[PDB]
Amino acid sequence: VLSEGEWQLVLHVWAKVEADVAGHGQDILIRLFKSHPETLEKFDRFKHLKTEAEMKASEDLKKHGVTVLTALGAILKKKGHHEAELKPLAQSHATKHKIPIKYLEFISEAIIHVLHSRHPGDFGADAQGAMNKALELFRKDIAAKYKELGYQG
Ligand code: HEM
């Protein structure tokens, strides 16, 4: 479990992300798509996007970036009492979108990279450590719901 002081480092940087949810959402999905191109194939919406310039230009992509970061934000603010927010998410991503747990690892890495670019001063080593622990807790709880449904994978 994260300590109270670790949750404080997580939500202090998240308050800064909320100053520009759209810009953050974009950078993160673009990082994910460039780093792990197999993740782009899961999106019938975005599959057509070939270059980083096209990705940057897409309004629909920025719109989905907002959706993802808003959902994640609602989860983080529950500080690990996140069961009501997490279970709908795991159910759609396992059974409808078919998203392997490993891709949730990949997007965690993207989030940490972008938080590091945008917020050096608020995202030093202990904030980075806390953020990693928080995203691990997210994955761990999703994984458990996947296993239940027969998707552990
Ligand atoms: C921080 C992690 C993530 C969060 C908070 C998240 C959140 C969401 C939300 C809230 C929706 C709309 C409601 C729903 O269908 O559940 C959605 C849709 C979806 N997500 Fe995620 N997601 C995450 C990770 C991923 C990853 C890693 C992939 C792809 C590798 C993925 C693929 C999709 C797809 C394909 C859809 C449907 C998109 C469409 O409208 O066509 N998600 N996600």
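Here Swiss-Prot sets the residue numbers for chain A, with the shown residues being 2-154 in order.
Technique stated in the header: X-ray crystallography, 1.7 Å.
Using the three backbone atoms N, Cα and C, a Cβ is placed for every residue, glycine included.
These come from Swiss-Prot:
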BINDING   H65  nitrite binding site
BINDING   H65  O2 binding site
BINDING   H94  heme b binding site
DOMAIN    2-148  domain 'Globin'
VARIANT   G122 to A  In metmyoglobin
For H94 (heme b binding site), the number of other Cβ atoms found within 10 Å of its own Cβ: 20
Cβ-based isolation winner (fewest other Cβ atoms within 10 Å) among the recorded positions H65, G122: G122
Where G122 (variant position) sits in the secondary structure, as DSSP reduces it to three classes: coil
